[PDB]
Amino acid sequence: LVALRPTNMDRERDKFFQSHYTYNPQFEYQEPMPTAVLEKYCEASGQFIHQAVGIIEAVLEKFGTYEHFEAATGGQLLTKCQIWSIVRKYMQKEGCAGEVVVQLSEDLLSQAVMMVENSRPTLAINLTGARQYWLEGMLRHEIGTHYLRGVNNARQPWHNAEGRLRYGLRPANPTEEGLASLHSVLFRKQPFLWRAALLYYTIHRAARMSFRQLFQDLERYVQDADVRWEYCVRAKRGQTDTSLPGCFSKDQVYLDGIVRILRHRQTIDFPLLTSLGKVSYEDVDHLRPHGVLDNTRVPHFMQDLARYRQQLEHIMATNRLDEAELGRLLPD
């Protein structure tokens, strides 16, 4: 991640803003560029672009603006104290108190990042924009999904690259990030998948636009210059001369996973899927006979499986991802 953050981001941001958004950032990066990863994520998909737009327009039709959506459904901005308090309550509820170091960061291009610093798990939380009703969801995403799946994975024969090849695993993504995104919005009253949708949309446009064009295009959905800056940089991570079209397509994984998981939710065993580790929903049957399940942990929010399934239905309705639409999307 650190590798894809431009090392001159601040200087370029000031140039952009002081130009009244007409300048195209010329980003630079810590040598060497991770070629393989850039290449892997150099193309945008349009497969779910209509679902993304559907999500965004559903928010805007109910709330008028992102700004109002955020305040009305997000609640108040939290102090550091309030963050630490909510996090501590979460770790206890999740039976993982004392396992993860928690750090508060200003450098983050997202709300949160789970890492391995000093060979040890670390949750970095962005202090800017952490919100009362939303923070719990970030914890369900980062700790209840990424962290638990990671620990469960470490117990499996596919715990490393060779194990994945030997047992014939499909990639973890987009199942990983799909599951995490659903989990973020799981117990919200208005579980719109705004971030997943806008990420997907931004990348799709970035593939054909300059930074300047993209920043302007987003005005239609979000006014705040600072927010738009963040979405633009994310969609163009790795791009040096942003006057040209190009994207880093990774963040399309969120909506991609959401749609596939919701589409197939009736045949997916969610506790097993989490227990098997970093695995695709498609490999569950394949891997079930070989999984080591004795000491695997399932998130607290999956104990009541009927309620969990009801929440998935609520998420579907809220986001206009109805059964018949999913079925036409993926005739699987």
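Sequence positions for chain A are given in Swiss-Prot numbering; the residues included correspond to 140-471, in order.
Structure determined by X-ray crystallography, 2.1 Å.
Quick reminder: no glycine exception, Cβ is built from N, Cα and C everywhere.
The active site, nucleophile feature in Swiss-Prot is assigned to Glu281. Long-range C-beta contacts of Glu281 (mutagenesis position), restricted to its own chain and to partners at least six residues apart, with a cutoff below 8 Å, comprise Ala251, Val252, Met253, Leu262, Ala319.
As annotated by Swiss-Prot, Zn(2+) binding site applies to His280, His285, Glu316. Taking Cβ-Cβ distances under 8 Å and a sequence gap of 6 or more within the same chain, the neighbours of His285 (mutagenesis position) are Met253, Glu315, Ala319.
DSSP classifies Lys219 (mutagenesis position) as helix under the three-state reduction. What Swiss-Prot notes for the published mutagenesis of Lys219 to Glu is this: Reduced binding to microtubules.
Swiss-Prot lists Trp223 to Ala among its mutagenesis entries, and the accompanying note reads: Reduced binding to microtubules. Taking all protein chains in view, 14 other C-beta atoms sit within 10 angstroms of the C-beta of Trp223 (mutagenesis position).
DSSP assigns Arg227 (mutagenesis position) to a helix in the three-state reduction. Neighbours of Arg227 (mutagenesis position), defined as other CB atoms within 10 A of its CB across all chains, total 12. A mutagenesis experiment is reported in Swiss-Prot for this position, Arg227 to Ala, and the note states: Reduced binding to microtubules.
Recorded in Swiss-Prot as a mutagenesis result, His280 to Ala carries the remark: Abolished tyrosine carboxypeptidase activity. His280 (mutagenesis position) carries a helical DSSP state (H, G or I).
Mutagenesis annotation in Swiss-Prot: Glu281 to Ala or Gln, described as Abolished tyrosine carboxypeptidase activity; the structure shown retains the original residue.
Look at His285 (mutagenesis position): DSSP puts it in a helix. Mutagenesis annotation in Swiss-Prot: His285 to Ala, described as Abolished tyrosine carboxypeptidase activity; the structure shown retains the original residue.
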Cβ-centroid neighbours of Zn(2+) site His280, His285, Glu316, 8 Å, sequence order: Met253, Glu281, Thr284, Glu315, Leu318, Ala319, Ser320, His322, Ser323
For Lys219 (mutagenesis position), the number of neighbouring Cβ atoms whose distance to its own Cβ is within 10 Å equals 11
Minimum Cα separation from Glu316 (Zn(2+) binding site), reported as the residue among mutagenesis positions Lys219, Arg227, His280 that achieves it: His280
I'd like the Cβ neighbour count for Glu316 (Zn(2+) binding site), meaning other Cβ atoms within 10 Å of its Cβ, all protein chains included. 24
Rounded to the nearest angstrom, how far is the Cα of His280 (mutagenesis position) from the Cα of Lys219 (mutagenesis position)? 20
